[PDB]
Amino acid sequence: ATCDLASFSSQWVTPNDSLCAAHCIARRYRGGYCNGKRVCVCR
């Protein structure tokens, strides 16, 4: 998807929605999984 498109290899912190997004969900967020820029900010 966004940022983590095709063969993922972002030169920053891995989106890892499986864990990062899951944590986001804990706080009423949809899921990070790398935002528009390249940070897994919860949203």
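Please read every residue number as a count from 1 along the shown chain.
Using N, Cα and C of the backbone, Cβ positions are placed for all residues, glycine too.
Here Swiss-Prot describes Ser7 to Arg (Swiss-Prot position 69) as a natural variant; the accompanying note says: In strain: Gbng3365b. When Cβ atoms from all protein chains are considered, those within 10 Å of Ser7 (variant position) total 5, not counting its own. Reduced to three states, the DSSP call for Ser7 (variant position) is coil.
Among the sequence features in Swiss-Prot, the natural variant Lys37 to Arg (Swiss-Prot position 95) is noted as follows: In strain: Gbjo3a. Of all the Cβ atoms in the protein chains shown, 8 others lie within 10 Å of the Cβ of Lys37 (variant position).
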